[PDB]
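Peer 1: Encoded as structure tokens, here's the structure I'll be asking about.
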Amino acid sequence: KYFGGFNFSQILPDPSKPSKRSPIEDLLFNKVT
Amino acid sequence: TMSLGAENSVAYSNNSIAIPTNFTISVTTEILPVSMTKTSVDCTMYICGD
């Protein structure tokens, strides 16, 4: 995941979770009820 | 389980470019409504029939 130098780790789906979402999406599914 | 299509793995790299060689002119269609049936009802005959 060396995409030129930009870190897309917060928007790409994290594999270490059962929902296969991104860290930013995790905040969205927890904030909105 | 619903499938979202076949899986594709675009080979990304620092020195990999995909320039197309041929072209395919395609003609699609789109059906958009522009107007509906202009209706008009009579209050007297509908409510009070004869």
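In order, the residues displayed for chain B correspond to 696-745 in Swiss-Prot numbering, which applies throughout.
Header lists the method as electron microscopy, 3.6 Å.
Yeah, the Cβs are placed from backbone N, Cα and C, and that goes for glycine too.
Per Swiss-Prot, the features are:
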- B:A701 to V: In strain: Beta/B.1.351, Iota/B.1.526 (VARIANT)
- B:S704 to L: In strain: Omicron/BA.2.12.1 (VARIANT)
- B:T716 to I: In strain: Alpha/B.1.1.7 (VARIANT)
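Have a look at these and tell me how they're positioned relative to everything else.
Peer 2: Taken residue by residue with DSSP, B:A701 (variant position) is part of neither helix nor strand, so it is coil.
Note on B:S704 (variant position): other Cβ atoms within 10 Å of its Cβ, all shown chains, come to 5.
Counting only residues at least six positions away in the same chain, no Cβ atom sits under 8 Å from the Cβ of B:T716 (variant position).
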Peer 1: Sequence order please: the variant positions B:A701, B:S704, B:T716 that have their Cβ under 8 Å from a chain A Cβ, otherwise just none.
Peer 2: none
